[PDB]
Amino acid sequence: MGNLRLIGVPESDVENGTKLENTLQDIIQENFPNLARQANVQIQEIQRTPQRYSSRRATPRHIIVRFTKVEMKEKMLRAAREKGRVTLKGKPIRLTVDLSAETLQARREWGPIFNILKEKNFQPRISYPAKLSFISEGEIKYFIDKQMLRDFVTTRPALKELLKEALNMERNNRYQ
C-alpha cells in the first residue's frame, strides 16, 4: 500500500524488474545496516515510471517502490532522516514521499482542540491522516471529522465549554 519514491537511479539498456528489486535491497544495506540485519523487508512490486512515456525533464526517471507493510515503509523513511546521507553505489541519491496538502490543513484545524486537551490532562494524540483520539472519563474516544466532535460534546456540557473555542462552531449557522 505505502509507496516510496527513489530518485537518482541511473538508467541502463539492460534494466529489468529483477535487477530493480536487487537495487532496492542494496540501498537498504548501504545506508540502513540495521534494516538489513533484521531481514524483515517484504517488497511487493518495483517498477520504473513512466515506463513508456519519456520524461519531459532531462533528469533521470524515478523508481516507485510499493511495500507490503505500510509500517515498514514509514520506518525506512525515518532511518534516512536520521542518517542524513543516503547513497547508491557511492553516488548521492534522495529518498522521499509525496504528501497531500489537504492533510496539512486538517492538522491545523485540529490544532486548538489538541492543545486544550493537553492542558486538561486529556492526553490528546493525533494519528494519520488527521484523526483525533483522546482519553476521557476512563474510556477512549475516536473522531474522524470535527462534525463528530460537535455531536459528541452536546452530551457532556463540561466538554462543550472546554472545546467551544477550539471548534469555532459559533460563527455561521450553516456548515462549510
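Residue 1 is the first one shown; counting continues down the chain.
Even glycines carry a Cβ here, placed using N, Cα and C.
Swiss-Prot annotations:
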- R5 to A (Swiss-Prot position 159): Moderately alters RNA-binding activity (MUTAGEN)
- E11 to G (Swiss-Prot position 165): No effect on cytoplasmic localization, may increase nucleolar localization (MUTAGEN)
- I64 to Y (Swiss-Prot position 218): Moderately alters RNA-binding activity (MUTAGEN)
- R66 to A (Swiss-Prot position 220): Loss of LINE-1 retrotransposition without affecting RNA-binding (MUTAGEN)
- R81 to A (Swiss-Prot position 235): Loss of LINE-1 retrotransposition with decreased RNA-binding (MUTAGEN)
- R107 to A (Swiss-Prot position 261): Loss of LINE-1 retrotransposition with decreased RNA-binding (MUTAGEN)
- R107 to K (Swiss-Prot position 261): Loss of LINE-1 retrotransposition without affecting RNA-binding (MUTAGEN)
- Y128 to A (Swiss-Prot position 282): Loss of LINE-1 retrotransposition without affecting RNA-binding (MUTAGEN)
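The mutagenesis positions listed here (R5, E11, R81, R107, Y128) include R5 as those with a Cα within 10 A of the Cα of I64 (mutagenesis position). Cα to Cα, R66 (mutagenesis position) and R5 (mutagenesis position) are separated by 9 Å. Annotation for the mutagenesis positions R5, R66, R81, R107: lowest Cβ count within 10 Å of the residue's own Cβ, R81. When the mutagenesis positions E11, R107, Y128 are compared by Cα distance to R5 (mutagenesis position), the shortest distance belongs to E11. Comparing Cα positions, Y128 (mutagenesis position) lies closest to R107 out of the mutagenesis positions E11, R81, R107. Other C-beta atoms found within 10 angstroms of the C-beta of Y128 (mutagenesis position) number 9, with every protein chain shown included. Of the listed mutagenesis positions, namely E11, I64, the sparsest CB environment within 10 A is found at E11. According to DSSP, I64 (mutagenesis position) is assigned to a strand segment. Look at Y128 (mutagenesis position): DSSP puts it in coil. In this structure, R81 (mutagenesis position) is part of a helix by DSSP. In this structure, the C-alpha atom of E11 (mutagenesis position) lies 26 angstrom from that of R81 (mutagenesis position).
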